[PDB]
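Here is the structure we will look at.
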Amino acid sequence: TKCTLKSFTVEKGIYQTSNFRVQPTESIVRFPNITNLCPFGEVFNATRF
Amino acid sequence: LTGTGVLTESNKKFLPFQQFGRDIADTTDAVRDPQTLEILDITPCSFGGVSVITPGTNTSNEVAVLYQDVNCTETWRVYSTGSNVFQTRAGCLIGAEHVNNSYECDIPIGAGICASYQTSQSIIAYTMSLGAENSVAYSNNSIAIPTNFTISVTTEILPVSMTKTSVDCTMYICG
Amino acid sequence: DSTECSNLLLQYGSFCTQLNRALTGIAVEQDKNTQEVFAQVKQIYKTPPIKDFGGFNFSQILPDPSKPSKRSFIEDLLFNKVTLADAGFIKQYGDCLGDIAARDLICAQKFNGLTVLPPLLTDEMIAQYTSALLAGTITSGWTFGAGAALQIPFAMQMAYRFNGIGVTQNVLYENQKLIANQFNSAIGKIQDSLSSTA
Amino acid sequence: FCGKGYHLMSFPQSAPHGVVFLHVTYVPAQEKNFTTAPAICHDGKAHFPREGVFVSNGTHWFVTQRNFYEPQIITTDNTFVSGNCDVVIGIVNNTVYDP
Ligand SMILES: *[C@@H]1O[C@H](CO)[C@@H](O[C@@H]2O[C@H](CO)[C@@H](O)[C@H](O)[C@H]2NC(C)=O)[C@H](O)[C@H]1NC(C)=O
Ligand SMILES: *[C@@H]1O[C@H](CO)[C@@H](O[C@@H]2O[C@H](CO)[C@@H](O)[C@H](O)[C@H]2NC(C)=O)[C@H](O)[C@H]1NC(C)=O
Ligand SMILES: *[C@@H]1O[C@H](CO)[C@@H](O[C@@H]2O[C@H](CO)[C@@H](O)[C@H](O)[C@H]2NC(C)=O)[C@H](O)[C@H]1NC(C)=O
Ligand SMILES: *[C@@H]1O[C@H](CO)[C@@H](O[C@@H]2O[C@H](CO)[C@@H](O)[C@H](O)[C@H]2NC(C)=O)[C@H](O)[C@H]1NC(C)=O
Ligand SMILES: CCCCCCCCCCCCCCCCCC(=O)O
Ligand SMILES: *[C@@H]1O[C@H](CO)[C@@H](O)[C@H](O)[C@H]1NC(C)=O
Ligand SMILES: *[C@@H]1O[C@H](CO)[C@@H](O)[C@H](O)[C@H]1NC(C)=O
Ligand SMILES: *[C@@H]1O[C@H](CO)[C@@H](O)[C@H](O)[C@H]1NC(C)=O
Ligand SMILES: *[C@@H]1O[C@H](CO)[C@@H](O)[C@H](O)[C@H]1NC(C)=O
Ligand SMILES: *[C@@H]1O[C@H](CO)[C@@H](O)[C@H](O)[C@H]1NC(C)=O
Ligand SMILES: *[C@@H]1O[C@H](CO)[C@@H](O)[C@H](O)[C@H]1NC(C)=O
Ligand SMILES: *[C@@H]1O[C@H](CO)[C@@H](O)[C@H](O)[C@H]1NC(C)=O
């Protein structure tokens, strides 16, 4: 609140602060289970374009 | 110079070094034909307000269209012509039939015209009735004195409060 | 008249819907204001053909029949002193066509999407409401605003008013002609102030 | 301001985000045509009514309050005199009972 008012003194009253945040703990990734590698050779390393 | 509009002859006189012409806004209101060296006036083709008169659509699906800036009394600039055409100071009204009677305003079309759903039901357009006619039996030697009274109770509703709100500006804008 | 800009505006979003909501609210509010001010009486009272109002002359605030719109003499001056734009809400595409758009301001406002809607009440109908109010306050006094109109001679109405301002009703009767002359002169002075230049 | 008619009293009632007033008013209902006069000559002197109005039921004259027909006899205690009656307009001759 003091930062919001840009002052070090808050007069008596009630003030509205930021809504309740919860910071995430984990960081997940979900990609399809694919093991094959893209045909880089056939597209970039192929004769007879 | 691309664009879209109507082209007509103009009384404007363009100097040799002038090709296009502009208006109070920045908009090409005139142009010179390179092949014929004649002036032309560009006018936008879209012009005129359109208002739709409809009931709740839970009661009937037919509507009436009011075309402002159209005088049918004079290929009118209308989407679709209809059998029932009524001319009003607001504009041409299509889809509503004029009735010579006067009722209270149900749908405020315009100047003094109000529509309603009535009667095989159909949409009607009528001149609004200000109220019942009356005359006071005035005379220099006549007065009216009540002999009885009525106690009437009337309700007056007045808003006093409005919903209080608060916004977290870093949760709406950013999240 | 651009398809590309319109298809971009569809993406930019719908703020024009709320703009139009606000403007429609304003227009309906104007109609409501007119109704609230003038439509205070539903019974339309006609002035009696006989005009024996104790010497008072209301021929300059009451309607004059010999006009297309039944309007008074001190309302025609007011109308002629306020100059509306074109005094009409029908400007056909033909009239605006032919290099009259850049000249006429209304045509420019109207080729660019801006329109002026007509009010729900015509000037003649507002004048009818006012004439009803004048007839009621003349013939009946303040009774028509409390219910059914009750006729009363105008002199006695003015006597009641004098009693209201703490003056005995005898003063009016003993000085009726003087008061009527003062009132008529004062109502002519309003005409002079309005029919003159100011 | 407080309902239609002569205001007697009002009763507040609460509504969501607003208030409701029940305006009790006094509305006269039944009116009767009468014949009236601003004053009356009794002995060459004009009589005016104090808090009232003169009316005639025909052959007889009375005085009553404006907002309700409560006819009464015309008396000196019910009227006040002011000068002769060569200046008033519409005055009518009649007797003023002296209690
Ligand atoms: C009320 O006033 C108007 C004008 O102030 C009077 O109209 C005049 O009438 C006489 C004829 O009686 C004409 O000669 C005048 O030219 C009129 N003046 C106007 C129209 O401005 C009217 O007569 C008055 N009413 C009464 C009952 O006397
Ligand atoms: C009270 O005022 C009135 C006017 O407001 C006076 O009446 C005027 O009297 C003069 C002469 O004194 C006349 O020339 C005017 O024509 C009168 N005017 C009107 C409208 O009648 C009056 O004299 C004043 N005195 C009394 C006692 O009434
Ligand atoms: C009301 O009474 C007055 C007198 O108080 C009457 O007026 C007088 O009438 C007599 C008879 O005609 C005359 O001789 C007097 O000169 C009058 N005096 C005045 C001051 O006017 C009057 O006529 C009576 N009203 C009626 C209707 O009879
Ligand atoms: C007007 O009122 C008078 C009263 O002042 C009426 O005359 C009275 O009528 C009643 C009813 O019959 C009698 O009892 C009285 O004796 C009458 N008066 C006198 C003085 O005797 C009169 O009838 C009324 N007229 C109308 C048309 O209502
Ligand atoms: C051969 C087909 C692969 C297609 C995969 C989908 C596209 C994903 C982006 C791949 C871009 C690779 C471009 C080369 C990367 C830069 C190499 C370099 O700079 O030496
Ligand atoms: C593919 O790449 C290898 C080395 O990365 C190269 O020796 C070979 O010639 C390439 N294939 C073709 C068809 O050129
Ligand atoms: C060619 O254009 C000129 C104007 O620049 C015009 O005078 C002439 O008639 C045109 N000729 C043809 C064949 O269109
Ligand atoms: C409005 O729609 C509901 C649901 O279909 C229906 O029950 C109701 O009768 C409708 N009202 C009118 C006036 O048609
Ligand atoms: C419509 O045009 C007719 C002539 O065709 C004219 O008499 C009438 O006054 C016009 N009405 C309006 C409202 O412009
Ligand atoms: C209604 O009025 C029009 C003229 O405005 C007239 O032609 C028509 O006959 C009238 N109809 C009725 C039923 O009064
Ligand atoms: C008074 O008399 C007139 C006709 O003289 C009549 O039209 C009117 O209805 C009467 N008023 C009352 C309240 O009876
Ligand atoms: C009332 O007017 C009539 C004419 O309608 C007239 O004969 C009578 O003398 C007038 N009376 C008063 C008091 O003005």
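Using the numbering of Swiss-Prot, the residues shown for chain B are 546-619, 632-676, 689-744, in order.
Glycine is no exception: its Cβ is also placed from the backbone N, Cα and C atoms.
Taken residue by residue with DSSP, B:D614 (mutagenesis position) is part of neither helix nor strand, so it is coil. For B:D614 (mutagenesis position), the same-chain residues lying six or more positions away in sequence with a CB closer than 8 A to its CB are B:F592, B:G593, B:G594, B:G648. As a published mutagenesis entry, B:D614 to G appears in Swiss-Prot alongside the note: Increase of pseudotyped VSV particle production ex vivo. Increase of viral load in hamster upper respiratory tract. Produces more infectious particles when cultured in primary human epithelial cells; increases replication and transmissibility in hamsters and ferrets.
Experimental mutagenesis is annotated in Swiss-Prot for B:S673 to A, with the remark: No effect on O-glycosylation by host GALNT1. Other Cβ atoms within 10 Å of the Cβ of B:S673 (mutagenesis position) number 18 in total over all chains.
Listed in Swiss-Prot is the mutagenesis experiment B:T676 to A, annotated as follows: Partial loss of O-glycosylation by host GALNT1. Look at B:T676 (mutagenesis position): DSSP puts it in coil.
Non-local neighbourhood of B:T547 (variant position): empty, since no residue in the same chain at least six residues away has a C-beta under 8 Å from its C-beta. DSSP assigns B:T547 (variant position) to coil, not to a helix or a strand. Natural sequence variation is annotated in Swiss-Prot for B:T547 to K, with the remark: In strain: Omicron/BA.1.
Quoting Swiss-Prot on the natural variant B:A570 to D: In strain: Alpha/B.1.1.7. B:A570 (variant position) carries neither a helix nor a strand DSSP state and counts as coil. In this chain, none of the residues that are 6 or more apart from B:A570 (variant position) has a CB less than 8 Å from its CB.
Per Swiss-Prot, natural variant B:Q613 to H is noted as: In strain: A23.1. Cβ neighbour count for B:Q613 (variant position): 21 (other Cβ atoms within 10 Å of its Cβ, all protein chains included).
In the structure as shown, the Cβ atom of B:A701 (variant position) sits within 10 Å of 8 other Cβ atoms. Reduced to three states, the DSSP call for B:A701 (variant position) is coil. Looking at Swiss-Prot, you'll find the natural variant B:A701 to V noted as follows: In strain: Beta/B.1.351, Iota/B.1.526.
Around the Cβ of B:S704 (variant position), the same chain contributes no residue under 8 angstroms that is 6 or more positions distant in sequence. Recorded in Swiss-Prot as a natural variant, B:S704 to L carries the remark: In strain: Omicron/BA.2.12.1.
B:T716 (variant position) falls within neither a helix nor a strand when secondary structure is assigned with DSSP, and so counts as coil. B:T716 to I appears in Swiss-Prot as a natural variant; the accompanying note says: In strain: Alpha/B.1.1.7.
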>> Quick check: of the recorded positions listed here (B:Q613, B:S673, B:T676, B:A701), which one has the Cα closest to that of B:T716 (variant position)?
In response: B:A701
> Between the recorded positions B:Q613, B:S673, B:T676, which lies closest to B:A701 (variant position), Cα to Cα?
Replying inline: B:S673
>> Within a 10 Å radius of its Cβ, which of these recorded positions (B:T676, B:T716) has the fewest neighbouring Cβ atoms?
In response: B:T676
> Under 8 Å Cβ-Cβ to chain C, which of the recorded positions B:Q613, B:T676, B:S704, B:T716?
Replying inline: B:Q613, B:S704
>> Short of 8 angstroms on C-beta distance to chain D, which of the listed recorded positions (B:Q613, B:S673, B:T676, B:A701, B:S704, B:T716) are there?
In response: B:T716
